[PDB]
Amino acid sequence: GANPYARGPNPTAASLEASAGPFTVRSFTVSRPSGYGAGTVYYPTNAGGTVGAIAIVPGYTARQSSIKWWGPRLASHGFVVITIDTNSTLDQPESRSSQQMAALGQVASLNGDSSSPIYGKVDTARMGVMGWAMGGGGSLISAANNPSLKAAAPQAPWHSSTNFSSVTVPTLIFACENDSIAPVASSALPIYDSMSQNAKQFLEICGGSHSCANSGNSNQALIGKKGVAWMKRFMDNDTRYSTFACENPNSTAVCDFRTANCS
Ligand SMILES: O=C(O)c1ccc(C(=O)OCCO)cc1
(Lines of atoms letter the chains of each structure in order from A and count residues from 1; the text may use other names and numbers.)
(Lines give C-alpha, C1' and ligand atoms only; values in the text may rest on other atoms or scores of the structure.)
Protein backbone atom coordinates (compact mmCIF):
# COMPACT_ATOMS: atom_id res chain seq x y z
CA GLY A 1 0.00 0.00 0.00
CA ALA A 2 1.04 3.59 1.02
CA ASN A 3 4.77 4.45 1.58
CA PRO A 4 5.23 4.31 5.36
CA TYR A 5 7.97 6.91 5.26
CA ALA A 6 6.07 9.67 3.42
CA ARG A 7 5.73 12.79 5.51
CA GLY A 8 4.19 16.21 4.87
CA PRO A 9 2.01 17.75 2.21
CA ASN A 10 2.44 17.02 -1.51
CA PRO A 11 5.29 19.23 -2.72
CA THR A 12 5.28 22.14 -5.08
CA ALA A 13 8.13 24.19 -6.50
CA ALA A 14 6.97 27.03 -4.17
CA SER A 15 6.86 24.82 -1.06
CA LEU A 16 10.38 23.45 -1.78
CA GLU A 17 11.79 26.91 -2.61
CA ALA A 18 10.42 28.50 0.53
CA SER A 19 12.73 29.26 3.44
CA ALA A 20 10.81 26.82 5.63
CA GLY A 21 9.03 23.56 5.15
CA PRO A 22 5.77 22.61 6.81
CA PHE A 23 7.05 21.33 10.19
CA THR A 24 7.97 23.30 13.28
CA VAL A 25 11.67 23.01 14.16
CA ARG A 26 13.42 23.05 17.54
CA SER A 27 17.07 22.36 18.32
CA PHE A 28 19.48 21.48 21.11
CA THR A 29 23.21 21.32 21.72
CA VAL A 30 24.60 17.79 22.27
CA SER A 31 25.60 17.69 25.96
CA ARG A 32 28.41 15.05 25.56
CA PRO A 33 29.49 14.51 21.95
CA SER A 34 30.50 10.89 21.20
CA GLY A 35 33.41 10.92 18.78
CA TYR A 36 33.28 14.45 17.44
CA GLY A 37 33.78 17.99 18.68
CA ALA A 38 30.35 19.48 19.20
CA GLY A 39 26.89 19.20 17.63
CA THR A 40 23.53 20.82 17.22
CA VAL A 41 20.45 18.60 16.58
CA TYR A 42 17.54 20.09 14.65
CA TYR A 43 14.27 18.23 14.69
CA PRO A 44 10.62 18.60 13.67
CA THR A 45 8.17 18.74 16.55
CA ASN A 46 5.12 17.70 14.55
CA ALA A 47 6.21 15.26 11.72
CA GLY A 48 3.59 12.65 12.28
CA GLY A 49 5.88 9.64 12.13
CA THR A 50 9.54 8.79 12.65
CA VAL A 51 11.98 10.51 10.31
CA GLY A 52 15.40 9.81 8.94
CA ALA A 53 18.60 11.46 10.20
CA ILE A 54 21.24 13.45 8.33
CA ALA A 55 24.73 14.38 9.63
CA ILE A 56 26.47 17.40 8.17
CA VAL A 57 30.20 18.25 8.49
CA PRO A 58 32.05 21.51 7.68
CA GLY A 59 35.20 22.13 5.62
CA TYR A 60 38.82 22.75 6.71
CA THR A 61 39.00 25.47 9.43
CA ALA A 62 35.22 25.72 9.47
CA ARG A 63 32.52 25.30 12.04
CA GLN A 64 28.81 24.62 12.25
CA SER A 65 28.02 28.15 11.14
CA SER A 66 29.10 27.34 7.56
CA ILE A 67 26.57 24.54 7.25
CA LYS A 68 23.86 25.58 9.87
CA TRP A 69 21.28 26.74 7.34
CA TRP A 70 20.69 23.14 6.32
CA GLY A 71 19.51 22.20 9.86
CA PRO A 72 16.24 24.14 9.88
CA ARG A 73 15.81 23.85 6.08
CA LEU A 74 15.91 20.03 6.14
CA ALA A 75 14.34 19.49 9.59
CA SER A 76 11.32 21.64 8.58
CA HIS A 77 10.66 19.04 5.84
CA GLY A 78 10.81 16.10 8.19
CA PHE A 79 14.33 15.07 9.11
CA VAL A 80 16.53 15.02 12.21
CA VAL A 81 19.68 16.93 11.29
CA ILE A 82 22.94 17.02 13.28
CA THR A 83 25.50 19.71 12.35
CA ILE A 84 28.92 19.02 13.82
CA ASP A 85 32.16 20.67 14.73
CA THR A 86 35.10 18.32 14.30
CA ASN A 87 37.53 17.36 17.06
CA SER A 88 40.01 19.70 15.32
CA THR A 89 39.13 22.31 12.72
CA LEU A 90 42.19 20.88 10.86
CA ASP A 91 40.95 17.25 10.55
CA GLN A 92 41.17 15.63 7.12
CA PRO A 93 38.42 13.85 5.11
CA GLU A 94 38.94 10.39 6.59
CA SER A 95 38.60 11.70 10.14
CA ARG A 96 35.65 13.91 9.11
CA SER A 97 33.91 10.75 7.81
CA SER A 98 34.48 8.88 11.09
CA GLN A 99 33.15 11.85 13.03
CA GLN A 100 30.11 12.20 10.79
CA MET A 101 29.28 8.54 11.34
CA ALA A 102 29.86 8.86 15.08
CA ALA A 103 27.33 11.71 15.07
CA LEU A 104 24.79 9.51 13.29
CA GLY A 105 25.45 6.84 15.89
CA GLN A 106 24.75 9.33 18.66
CA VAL A 107 21.56 10.49 17.02
CA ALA A 108 20.55 6.81 16.99
CA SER A 109 21.46 6.56 20.69
CA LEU A 110 19.46 9.68 21.51
CA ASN A 111 16.42 8.13 19.78
CA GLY A 112 16.54 5.59 22.61
CA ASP A 113 17.16 8.15 25.41
CA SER A 114 13.94 8.99 27.21
CA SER A 115 15.43 12.34 28.32
CA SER A 116 16.18 13.47 24.76
CA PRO A 117 13.91 15.72 22.73
CA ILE A 118 14.35 13.27 19.82
CA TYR A 119 13.23 10.23 21.86
CA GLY A 120 11.31 8.03 19.43
CA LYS A 121 11.53 10.59 16.61
CA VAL A 122 14.14 8.82 14.47
CA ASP A 123 14.01 5.88 12.08
CA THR A 124 17.57 4.78 12.72
CA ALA A 125 17.54 2.66 9.54
CA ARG A 126 17.24 5.70 7.28
CA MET A 127 20.24 8.04 7.28
CA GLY A 128 22.01 10.52 5.05
CA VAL A 129 25.33 12.45 4.89
CA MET A 130 26.17 16.00 3.80
CA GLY A 131 29.04 18.35 4.19
CA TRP A 132 31.29 21.00 2.74
CA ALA A 133 34.68 20.63 1.05
CA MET A 134 36.84 18.22 3.09
CA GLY A 135 33.52 17.47 4.88
CA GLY A 136 32.00 16.76 1.45
CA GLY A 137 34.82 14.34 0.80
CA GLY A 138 34.14 12.86 4.21
CA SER A 139 30.54 12.42 3.27
CA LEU A 140 31.52 10.47 0.10
CA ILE A 141 33.89 8.29 2.21
CA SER A 142 31.00 7.70 4.62
CA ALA A 143 28.80 6.60 1.72
CA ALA A 144 31.52 4.33 0.33
CA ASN A 145 32.07 2.68 3.70
CA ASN A 146 28.41 2.49 4.72
CA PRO A 147 26.31 1.49 1.71
CA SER A 148 23.16 1.20 3.87
CA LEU A 149 23.14 4.99 3.97
CA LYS A 150 20.17 6.15 1.89
CA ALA A 151 21.49 9.41 0.43
CA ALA A 152 24.51 11.73 0.21
CA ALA A 153 24.53 15.39 -0.84
CA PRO A 154 27.98 16.94 -0.35
CA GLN A 155 28.85 20.46 -1.44
CA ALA A 156 32.11 21.66 -3.05
CA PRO A 157 33.59 18.32 -2.14
CA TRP A 158 37.31 17.55 -2.03
CA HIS A 159 39.28 14.39 -1.27
CA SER A 160 42.83 13.31 -2.06
CA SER A 161 41.33 10.61 -4.25
CA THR A 162 38.51 11.36 -6.72
CA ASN A 163 37.72 7.61 -7.14
CA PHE A 164 34.29 7.07 -5.62
CA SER A 165 33.37 4.25 -7.98
CA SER A 166 32.55 2.12 -4.96
CA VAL A 167 29.60 4.39 -3.92
CA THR A 168 26.20 2.77 -4.38
CA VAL A 169 24.34 5.40 -2.30
CA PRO A 170 22.26 8.03 -4.29
CA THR A 171 24.55 11.07 -4.38
CA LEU A 172 23.87 14.70 -5.31
CA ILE A 173 27.02 16.82 -5.74
CA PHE A 174 26.62 20.60 -5.37
CA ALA A 175 29.52 22.42 -7.01
CA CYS A 176 30.61 26.06 -7.26
CA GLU A 177 31.73 27.28 -10.75
CA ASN A 178 34.51 29.55 -9.64
CA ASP A 179 35.78 27.47 -6.70
CA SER A 180 39.43 28.41 -6.21
CA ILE A 181 39.94 26.05 -3.26
CA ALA A 182 38.69 22.77 -4.76
CA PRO A 183 38.33 23.54 -8.47
CA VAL A 184 35.38 21.85 -10.14
CA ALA A 185 37.49 20.44 -12.91
CA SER A 186 39.98 18.64 -10.56
CA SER A 187 37.62 17.88 -7.62
CA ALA A 188 33.80 17.81 -7.82
CA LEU A 189 33.50 16.84 -11.50
CA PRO A 190 36.02 13.92 -11.39
CA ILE A 191 34.27 12.69 -8.21
CA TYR A 192 30.96 12.79 -10.02
CA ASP A 193 32.31 11.06 -13.12
CA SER A 194 33.82 8.26 -10.94
CA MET A 195 30.43 7.14 -9.66
CA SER A 196 28.93 4.45 -11.89
CA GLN A 197 26.62 2.32 -9.72
CA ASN A 198 24.29 4.89 -8.22
CA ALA A 199 21.60 7.44 -8.80
CA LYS A 200 23.66 10.60 -9.03
CA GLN A 201 23.41 14.31 -9.90
CA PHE A 202 25.73 17.25 -10.40
CA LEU A 203 24.58 20.82 -9.84
CA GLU A 204 27.08 23.70 -10.30
CA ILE A 205 26.18 27.25 -9.32
CA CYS A 206 27.19 29.90 -11.81
CA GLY A 207 29.88 32.26 -10.57
CA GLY A 208 29.99 30.41 -7.22
CA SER A 209 32.94 30.71 -4.84
CA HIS A 210 33.94 27.75 -2.69
CA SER A 211 31.24 28.84 -0.16
CA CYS A 212 28.36 28.93 -2.68
CA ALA A 213 26.16 26.38 -0.82
CA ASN A 214 27.01 27.64 2.71
CA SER A 215 24.90 29.58 5.18
CA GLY A 216 24.19 32.97 3.75
CA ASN A 217 24.28 31.89 0.11
CA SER A 218 22.05 33.73 -2.35
CA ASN A 219 20.62 30.60 -3.98
CA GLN A 220 18.82 29.03 -0.98
CA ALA A 221 15.58 28.56 -2.96
CA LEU A 222 17.26 26.36 -5.67
CA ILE A 223 19.91 24.68 -3.46
CA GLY A 224 17.45 24.00 -0.64
CA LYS A 225 14.78 22.65 -3.08
CA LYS A 226 17.37 20.27 -4.54
CA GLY A 227 18.83 19.12 -1.25
CA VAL A 228 15.37 18.49 0.31
CA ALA A 229 14.03 16.80 -2.83
CA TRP A 230 17.06 14.45 -3.03
CA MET A 231 16.77 13.53 0.62
CA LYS A 232 13.00 13.05 0.40
CA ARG A 233 13.29 10.90 -2.72
CA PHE A 234 16.03 8.67 -1.45
CA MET A 235 15.83 8.66 2.35
CA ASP A 236 12.04 8.36 2.35
CA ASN A 237 11.61 6.48 -0.94
CA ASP A 238 9.22 9.32 -1.59
CA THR A 239 8.48 9.30 -5.32
CA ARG A 240 6.30 12.43 -4.91
CA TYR A 241 9.78 14.02 -5.14
CA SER A 242 11.06 12.04 -8.17
CA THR A 243 10.68 14.88 -10.67
CA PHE A 244 12.07 17.54 -8.27
CA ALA A 245 15.00 15.23 -7.46
CA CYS A 246 15.81 14.18 -11.05
CA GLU A 247 14.91 17.22 -13.17
CA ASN A 248 17.22 19.73 -14.69
CA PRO A 249 15.87 22.79 -12.88
CA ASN A 250 16.19 24.92 -15.98
CA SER A 251 17.85 27.69 -13.98
CA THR A 252 19.93 30.60 -15.07
CA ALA A 253 21.86 30.10 -11.73
CA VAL A 254 23.03 26.65 -12.90
CA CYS A 255 26.10 26.48 -15.06
CA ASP A 256 26.53 22.66 -15.11
CA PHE A 257 23.84 20.03 -14.64
CA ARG A 258 24.28 16.28 -14.94
CA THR A 259 22.27 13.26 -13.76
CA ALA A 260 22.24 9.50 -14.14
CA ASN A 261 20.21 6.56 -12.95
CA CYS A 262 17.60 8.87 -11.46
CA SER A 263 13.89 7.86 -11.08
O1 LIG B 1 37.93 21.76 3.17
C2 LIG B 1 38.61 22.52 2.51
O3 LIG B 1 38.08 23.78 2.50
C4 LIG B 1 39.76 22.26 1.80
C5 LIG B 1 39.64 21.41 0.63
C6 LIG B 1 40.74 21.24 -0.36
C7 LIG B 1 41.89 21.87 -0.08
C8 LIG B 1 42.95 21.78 -1.01
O9 LIG B 1 44.01 22.34 -0.79
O10 LIG B 1 42.75 21.11 -2.18
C11 LIG B 1 43.90 21.13 -3.13
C12 LIG B 1 43.41 21.41 -4.46
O13 LIG B 1 42.77 22.52 -4.67
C14 LIG B 1 42.01 22.66 1.03
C15 LIG B 1 40.89 22.95 1.93
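FYI, residue positions are counted from 1 along the chain as it appears here.
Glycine is treated like the rest: Cβ placed from N, Cα and C.
Feature list (source: Swiss-Prot):
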- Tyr60 to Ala (Swiss-Prot position 87): Displays increased enzymatic activity on PET bottle. Displays decreased enzymatic activity on PET film and on BHET (MUTAGEN)
- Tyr60, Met134, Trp158: poly(ethylene terephthalate) binding site (BINDING)
- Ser66 to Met (Swiss-Prot position 93): Increases activity towards 1-naphthyl butyrate (MUTAGEN)
- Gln92 to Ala (Swiss-Prot position 119): Displays decreased enzymatic activity on PET bottle and on BHET (MUTAGEN)
- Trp132 to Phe (Swiss-Prot position 159): Increases activity towards 1-naphthyl butyrate (MUTAGEN)
- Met134 to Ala (Swiss-Prot position 161): Displays decreased enzymatic activity on PET bottle and on BHET (MUTAGEN)
- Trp158 to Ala (Swiss-Prot position 185): Exhibits highly impaired PET degradation capacity relative to wild-type PETase. Also displays decreased enzymatic activity on BHET (MUTAGEN)
- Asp179 to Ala (Swiss-Prot position 206): Loss of enzymatic activity on PET bottle and on BHET (MUTAGEN)
- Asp179: active site, charge relay system (ACT_SITE)
- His210 to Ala (Swiss-Prot position 237): Loss of enzymatic activity on PET bottle and on BHET (MUTAGEN)
- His210: active site, charge relay system (ACT_SITE)
- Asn214 to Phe (Swiss-Prot position 241): Increases activity towards 1-naphthyl butyrate (MUTAGEN)
- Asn214 to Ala (Swiss-Prot position 241): Displays decreased enzymatic activity on PET film and on BHET (MUTAGEN)
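Feature map: Swiss-Prot annotations on the structure.
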residue	record	DSSP class
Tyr60	mutagenesis position	coil
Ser66	mutagenesis position	helix
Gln92	mutagenesis position	coil
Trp132	mutagenesis position	strand
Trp158	mutagenesis position	coil
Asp179	mutagenesis position	coil
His210	mutagenesis position	coil
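Highlighted in sequence order, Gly59, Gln92, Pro93, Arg96, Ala133, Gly135, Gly136, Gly137, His159, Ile181, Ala182 have their Cβ within 8 Å of the centre of the Cβ atoms of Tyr60, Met134, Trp158, the residues recorded for poly(ethylene terephthalate), and are not part of that set.
You'll find the Cα of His210 (mutagenesis position) roughly 11 Å from the Cα of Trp158 (mutagenesis position). Within 10 Å of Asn214 (mutagenesis position), judged by CA to CA distance, lies none of the mutagenesis positions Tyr60, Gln92, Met134, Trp158, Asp179. Among the mutagenesis positions listed (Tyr60, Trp132, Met134, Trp158), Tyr60, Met134, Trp158 have a CB atom closer than 6 Å to some atom of ligand 1, in sequence order. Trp158 (mutagenesis position) sits 5 Å from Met134 (mutagenesis position), taking the C-alpha atoms as the reference points. The distance from the Cα of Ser66 (mutagenesis position) to the Cα of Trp132 (mutagenesis position) comes to 8 Å.
The Cβ neighbour count for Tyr60 (mutagenesis position), using a 10 Å radius over every protein chain in view, is 18. Summary: among the mutagenesis positions (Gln92, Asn214), the fewest other C-beta atoms within 10 A of the C-beta are counted at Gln92. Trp132 (mutagenesis position) has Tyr60 nearby among the mutagenesis positions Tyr60, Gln92, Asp179, counting only those with a Cα within 10 angstroms of its own Cα. Largest Cα-to-Cα span within the poly(ethylene terephthalate)-binding set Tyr60, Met134, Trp158: 10 Å. Geometry remark: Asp179 (mutagenesis position) versus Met134 (mutagenesis position), CA distance 14 Å. Here the C-alpha separation of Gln92 (mutagenesis position) and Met134 (mutagenesis position) works out to 6 Å.
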